[PDB]
Amino acid sequence: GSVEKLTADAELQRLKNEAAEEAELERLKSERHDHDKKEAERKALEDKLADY
Amino acid sequence: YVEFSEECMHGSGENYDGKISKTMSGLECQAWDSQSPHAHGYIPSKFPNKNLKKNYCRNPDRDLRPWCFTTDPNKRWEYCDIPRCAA
C-alpha cells in the first residue's frame, strides 16, 4: 500500500490540476502555492485528529 | 569551490539555473523527478521551459523567490535565500 490517508483531498486537488493543466496551469501552480501554505494549518490538526 | 562566494541574483530569479540542492534552512531538496510520498503535481515534463532537473532549486511560478520540496515529511516545500542585486 501507499499513503492514501488523504484520498479525498488528493483527488480534489488532482481533478483540479488535471482540469487546469490545459491552459490554467499558470494559475494552478500559483493557487497551489497559496493553498499549500494553508494546508500546513489545516493538516496540522487534521492529520493529528484523523488516525486513519 | 570556495568558502567566501560573491555573486548576486536578478530579483526573484525565475531564470535561476544555479546549482544548489539545499533550502534556506539547510534542508535537503527532493528531486523533481523523484517519487517519495509527497503531495504535488509539479511534473518536470509539464514545465520543460523552466529546466526542472535533478533536485536543484527552481522557480516555475515566478514568485518572490525560488523554492524546493524537502525530503523531510515534516515539511512540504521551503524557500531558498540567495543574495539579490540592489538595483
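Counting begins at 1 with the first residue displayed.
In case you wondered, yes, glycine gets a Cβ from its N, Cα and C as well.
Pulled from Swiss-Prot, these are the features on record:
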type	residues	note
MUTAGEN	A:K16 to A (Swiss-Prot position 98)	50-fold decrease in plasminogen binding
MUTAGEN	A:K29 to A (Swiss-Prot position 111)	2-fold decrease in plasminogen binding
Have a look around A:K16 (mutagenesis position) and count the other CB atoms within 10 A of its CB, chains all included.
16
A:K16 (mutagenesis position) falls, by three-state DSSP, under helix
Sequence gap of 6 or more, Cβ distance under 8 Å: name the residues on the same chain that satisfy this around A:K29 (mutagenesis position), in order along the sequence.
none
